[PDB]
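A.B. asks: The following block contains the structure, expressed as structure tokens.
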Amino acid sequence: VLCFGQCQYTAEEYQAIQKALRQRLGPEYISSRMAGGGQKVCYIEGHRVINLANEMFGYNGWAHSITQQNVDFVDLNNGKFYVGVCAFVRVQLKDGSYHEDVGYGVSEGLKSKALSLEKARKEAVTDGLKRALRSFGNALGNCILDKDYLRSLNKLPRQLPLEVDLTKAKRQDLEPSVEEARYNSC
Amino acid sequence: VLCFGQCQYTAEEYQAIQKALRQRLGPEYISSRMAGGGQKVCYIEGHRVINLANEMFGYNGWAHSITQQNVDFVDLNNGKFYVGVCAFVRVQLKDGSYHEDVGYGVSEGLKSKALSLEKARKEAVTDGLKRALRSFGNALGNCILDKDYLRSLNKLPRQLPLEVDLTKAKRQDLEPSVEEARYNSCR
Amino acid sequence: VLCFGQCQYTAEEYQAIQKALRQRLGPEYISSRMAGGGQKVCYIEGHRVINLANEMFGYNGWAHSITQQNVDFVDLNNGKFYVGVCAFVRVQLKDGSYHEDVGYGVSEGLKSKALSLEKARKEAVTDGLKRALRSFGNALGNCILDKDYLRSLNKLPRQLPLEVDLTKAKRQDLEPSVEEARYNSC
Amino acid sequence: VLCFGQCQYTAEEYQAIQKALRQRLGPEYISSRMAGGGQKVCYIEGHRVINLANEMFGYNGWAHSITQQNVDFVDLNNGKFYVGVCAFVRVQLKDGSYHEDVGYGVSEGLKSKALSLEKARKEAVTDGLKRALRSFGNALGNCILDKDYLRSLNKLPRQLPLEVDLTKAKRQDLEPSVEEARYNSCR
Amino acid sequence: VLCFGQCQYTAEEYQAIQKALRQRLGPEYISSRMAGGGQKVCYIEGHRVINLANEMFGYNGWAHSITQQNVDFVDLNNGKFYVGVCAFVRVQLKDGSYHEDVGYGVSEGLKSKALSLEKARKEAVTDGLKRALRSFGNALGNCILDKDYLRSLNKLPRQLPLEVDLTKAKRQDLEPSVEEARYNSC
Amino acid sequence: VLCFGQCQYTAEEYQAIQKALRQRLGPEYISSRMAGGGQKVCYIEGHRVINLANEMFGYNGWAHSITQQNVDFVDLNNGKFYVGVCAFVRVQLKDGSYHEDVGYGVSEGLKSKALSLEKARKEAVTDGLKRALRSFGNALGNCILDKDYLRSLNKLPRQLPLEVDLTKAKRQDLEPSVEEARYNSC
Amino acid sequence: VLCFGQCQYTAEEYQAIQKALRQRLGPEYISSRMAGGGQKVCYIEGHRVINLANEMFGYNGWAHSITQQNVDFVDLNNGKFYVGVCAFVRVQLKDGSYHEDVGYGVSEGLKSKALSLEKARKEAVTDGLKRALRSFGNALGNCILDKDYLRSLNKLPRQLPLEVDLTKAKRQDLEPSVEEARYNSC
Amino acid sequence: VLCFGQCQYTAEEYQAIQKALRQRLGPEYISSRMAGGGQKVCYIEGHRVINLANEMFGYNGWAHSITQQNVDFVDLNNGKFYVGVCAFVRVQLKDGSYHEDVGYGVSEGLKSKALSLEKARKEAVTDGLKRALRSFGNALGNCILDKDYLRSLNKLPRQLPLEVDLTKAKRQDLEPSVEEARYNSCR
Amino acid sequence: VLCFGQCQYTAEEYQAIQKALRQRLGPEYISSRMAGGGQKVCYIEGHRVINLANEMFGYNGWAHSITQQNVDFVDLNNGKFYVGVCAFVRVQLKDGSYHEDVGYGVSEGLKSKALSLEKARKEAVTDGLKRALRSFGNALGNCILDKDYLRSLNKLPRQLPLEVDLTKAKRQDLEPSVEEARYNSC
Amino acid sequence: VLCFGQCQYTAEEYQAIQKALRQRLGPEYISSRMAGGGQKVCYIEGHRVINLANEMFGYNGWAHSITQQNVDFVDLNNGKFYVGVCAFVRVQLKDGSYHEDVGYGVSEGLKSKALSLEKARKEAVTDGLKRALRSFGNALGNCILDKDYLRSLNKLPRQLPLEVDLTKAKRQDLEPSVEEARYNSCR
């Protein structure tokens, strides 16, 4: 039996994933936050990257663990807390190949110590996940590091906000097709 | 024999779960807290996520462990306790794929140190479980982070509270069909 | 089944990769920083090296982990922080051969402690990845160290900035061919 | 299947590598520093040794790891930093034979502490790699320890600087032959 | 498959190596250094021992590792540094037999602390390698401990310095026969 | 495949080694030093014991490792150093039988700390090797502890120092028969 | 293949060793020290016990290791050193049965610290070996604890000192019969 | 191959050893010390127990190791040393069954520290071995704990000291039959 | 082969031991000691429990180890020592089932520290063994905790002391039937 | 071979044990001790639970180990010692299923430190064993926690103390049937 970490890719799946990972992301994926200095910084939201990984590899095709999370510092100044957190996140595919990266979470200027630590820890883990996933290819966020793609992104017309249709939204816990397939699997 | 962690998904089960994990959750699953600042924050209750995981994967299909729980601080101010707890929670499927996330629990403003620590530790574990389960797809709470989804949710008519029918509620310990199936499995 | 770390190269794949790793990189891959002293320093951007590794070995052909990251020092002087971080990065191929190198990240002159630590840690990890990948051959950046190659680059005519065509950019999460191949694999 | 560390050499490969390792290096490989004392010290640049190892053994034929790196000292004097770093580097062939050596990196007279530490750590790792590779034979740098070889090198006429032709340079990521071979190997 | 450490010697290889290891070394291998007290001390240079080990066992026939290296002391006196370093070196053959010895490196009278430490550490490792290799037989330097052999060496006529012919020297990285054999191996 | 530590002796090899280990050593092996008190002490030089082990077991027949080396003390008195070093040496045969002994190295009265430590460490390792080898039989030095054997040695006529013939000394690295057998082994 | 520790005794070898171990030792094996108090204490010299073990079990039939050696104390009084050392020695047979015992080494009244430590450590190891070997039977020294045996030894007439004939002493390293058996073993 | 610890007893050997272990020891095995209080204390000498274990199980049939030895205290009073040592001794049979006991060694009233420690350590190991061997049955010294057995011994007539005949004593190292059997077993 | 801890019980042996363990012990096994308070306390002597375990399971049928022994306290008061020792004792059967219990040893009012520690340690080990054996059933001492059983025991007449017949006592080491069975086993 | 921890239950044994574990215990098993506050507290003696476990699973059917024992505190007040001890006890069945519980032992008001520690440690281990065994079902003491069962127990008529017949008591060490079966099994 082939469990996770021991399942070799077939030729077809390898070829499809290898071609799909080279795609660059459209403007629908790129958000912009204002960092220090008044310059526009582009990023991809964490849940978008999660959806991209779940489509590229499947829900059972990728895994990630936290190898280590370290609070670098918690400092108090004028009643406000400054917190730095680093996290090392390892992403593994079902064939066993893996990438590890460091993510950093920052909380500055909050009165609550617990809120600052919560924000910085969660941000470090998510940042580590995104940076580790970038190593697989452009479609998982590597392209966002290229200055030419960022320039080409700005010349595109600004698209309207997406509308989510909640007609086919899950409304009950039961998944009958899932239940039938699982029962037949036994 | 295929124990937990070594059971590869069949094609049909993989396809059904992959399609199911992709759909978003209705307003029946979304609750709203009031965080600091007067803004409405949407969330999914822990027991709802537990039911969603138990339906999506089966009761024997998923597992979770507490890799580590750390008290960040317990502070006393004006007789009130402020407690911060972080938990690292690892969720594993029966095929061996896993996700780990950090959860945080906070207790601020209680007189009892024991009650504060209890609340913060339990909240950290539950929050870690929810964040780890979000990594599998939209149907397990990954949609709660999309701004467009929340905007579309706020425009839906406010559905009335659900009514639970307790006529078909379990009233005695014995489960006859379970016993028959288990006895048949014993050889 | 051949999982990652146990997959021996075939003759054809070995020969093609051995020839490809041997060639040098064009000016399209070389950027230039300005280190202290006013002299021009050539380097390759991290995302470019990631793309080169993903094309040379495939997305499942190489892996990298962080063996250890150590903050050498965090110092405060005149309200500015000076941070030194070292990282040991191990790159492994799917056949099991590996290289490990040390990368260093430096942050000097920032007011924020958290920003300095974040920059230095991420720089150390990326620098370690680049130095570890250089050990496989010229095409992964080993050529950036040859002075004759740098002279030949400087004698080449300067090329116009690349234009990125975002027509065939990914705009939806779903990857139909990937899903088809994965479903058939099960 | 034969993974790295368990792949025994064939007779032909053993004979070819055993004869090739015995060669001494031409003047095209030797550079010279000016160490303290006004004497000329010959060495081989790190990237040249990397190319030599990748040709002698193949890209998948050799590996190296950092067993340990230790900062011996960081000292401050007159605003200048003096840094000593040692590194232990283990080189392994695909058949499992290995050599380990100690490399040393030195940074003296820099104002920046971070720059000094960076330089010393990188030099210690590179020095360890070169010294560990010397143990396989002359063609990987052992010959540079022989005084007679250095005299013979000094008596050779000086050669012109090499010219690198960048016409046949890699200009795009894709490697079609590599992709074809990999796809054929997959299934 | 027989990897390193579990490859038994054949009868012929055993007999040839057993006879070769019993030979004593000619004057071409012996160097002399002046030690304290005004007496001549004979030794074998490290690279000569490396060549002897590579010919006796092959390049893939022997291995050595550093089990432990310890700085005994670093002392400062009159601005000069005195450094003592010990190293434990284990040499293993491809059949699994091994010898371990301690090597010592000494640096006395240098102004530089880094130079003293570098010299002493490298000397300790090389000395340990030579002492561990002596345990296999006379041809690897065990003969240099016998005083009768040293008397015979002294009574031998002095030979002229060797001349190295660099006509046949490697001038380019590529090894064609090596590449052919490796490609056929896959 | 029978690697080191898993190679059972055949009946013939066992019988020959068991008979050879039982015999005592001639005066050609016994040196004499002068210890404190003016009494003559008999010993076997380390390189002789190494040659004896290599002939008795073969070059691949025995192994030794340093289990632990401990500096008992380094003391300074009147500018002179006194160093005590203990070493635990384990000798193993190719069939897996082993003996471990403690060896001691002493350096008293030297002005150099580094030289004293070097001498004591090397002597502890060599002493441990000799004491561990004595446990196999008389021919490896166990006889030198018997008073009757020493009395018999003292009554033998003193022989002239041995002469070493350097005609058949190794003068080049190459070992053609070794190379031939090794190439055929592959 | 049956390596050391995995080699079951045959019936014949078991019976012969079981009968031989039951013998008591003659006066040729018993020496006498003069312990404090003027009473005569009987003991067997270490090399005799080593020879007895090598004949009872063969050279490859028994093994001993030092599980732990601990210096209990090193004390200085009136310029003289008093050293106590304990060693735990484990003796194993080739079938895997083992005995462990503690041996003690004592050095009292020496000016040299190094000499005292050397003597005490070596005596502790030898004493542990003898006590561990006693556990196999009378012929390995268990008889020397019986008062009746000591009385019978005392009543025995004194025997002349043994004479050692050095006619058939080993004179050269080479063992021709060993070499050919080893060569045929490969 | 059945090595030590993996060698199950046959039925015949089990029955013989089970019957033999049940026997009580005669007066020839019992010695008496004078403990504090002026009362007679019976004991079996260590070498007698060694011989009994070697006969009951064979030389290759039992093993013992020292799991741990701890010096409880070394005290100095009036120039005399008082030493307490405990040892944990584990005895194993060739089938794998084991017993562990604690032995205690005491040295009181000696001027020498080294002699006191030596005596206490050796006594602790021997006492632990005897107590661990008692757990297998009466014939290995368990019977010496029964008051009725000691009462019966005291009523037995005193026996003359044993005479050891040294006519059959080993006089030289070589064991020809042992060498023959070992050589035949070698292949 | 079935090692200890891997030997499954047959049906007949299981049934016989299961019925035998259920018996209560007669007055011949019960001793009485006076504890504090002047009340009679019933107990079974350690050697009796050892005999019961050796008959119930065989000499090779049960095993016990000391998992941990801890001195709780050694206190001095009025020149008298008070020692508390706890021991954790694990009893295992040849099929692998096990019970662990804590035993306590107490020494109060002795002037000797060594005697107090000896008594307390030995009592802790013995008490742990008895408590661990009780959990297998009544015949191994579980009955001695039942008040009704003690009431029934008190009503039995005080039987006369047992008389030991030393006619068939072991008088020499040899066990010829054991020897022949063992020899045939090889 | 099926050692302890690897022996799967058959269908018949599973069904019988599952039915037996569901029974509640009669008043013959329930003792009452007076705790602080004057209320009556019901419990089961440790030896009774040991007998119940040995009948339900067999002597070779269950095992228990002490995972950890920790002295929480030893305090001295007015010459009296107050000792708190916790023990973690793990019970395993021969199929490998296990339960672990914490047991607590308390000794308050004794003058001897040794007696207090002995009492508290032994009580902690016994209490842990009882609580761990309760997890298998009512017949092993899980019923002692139900208020309705205790009310029903209180209404039952008080039964006379049991009488133990010592006619068929064990009087000699030998077990002839056990020896016969063991000898037959030996080969």
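Shown for chain A, in order and in Swiss-Prot numbering: 23-208.
Yeah, the Cβs are placed from backbone N, Cα and C, and that goes for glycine too.
Quoted from Swiss-Prot, the note attached to the mutagenesis of A:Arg55 to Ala states: Abolishes ssDNA-binding. According to Swiss-Prot, the experimentally introduced change A:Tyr65 to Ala is described as follows: Moderately defective in both ss and dsDNA-binding. For the mutagenesis experiment A:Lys152 to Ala, the note given by Swiss-Prot reads: Abolishes ssDNA-binding. Here Swiss-Prot notes a mutagenesis experiment, A:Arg153 to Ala, with the remark: Moderately defective in both ss and dsDNA-binding. Under mutagenesis, Swiss-Prot gives A:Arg156 to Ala with this note: Moderately defective in both ss and dsDNA-binding.
Mind running through what each feature is packed against?
C.D. replies: Non-local neighbourhood of A:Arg55 (mutagenesis position): A:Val63, A:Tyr65, each in the same chain, at least six residues away, with C-beta under 8 Å from its C-beta.
Every protein chain considered, the tally of other Cβ atoms within 10 Å of the Cβ of A:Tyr65 (mutagenesis position) stands at 17.
According to DSSP, A:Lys152 (mutagenesis position) sits within a helical segment. Around A:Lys152 (mutagenesis position), the same-chain residues six or more apart in sequence whose CB sits under 8 Å from its CB are A:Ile66, A:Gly68, A:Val71, A:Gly125, A:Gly163, listed in sequence order.
Residues within less than 8 Å, Cβ to Cβ, of A:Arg156 (mutagenesis position) and separated from it by at least 6 positions along the same chain comprise A:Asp123, A:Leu162, A:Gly163, A:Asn164, A:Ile166, A:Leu167.
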A.B. asks: Counting every protein chain present, what is the number of Cβ atoms, excluding its own, within 10 Å of the Cβ of A:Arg153 (mutagenesis position)?
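C.D. replies: I count 22 other Cβ atoms within 10 Å of it.
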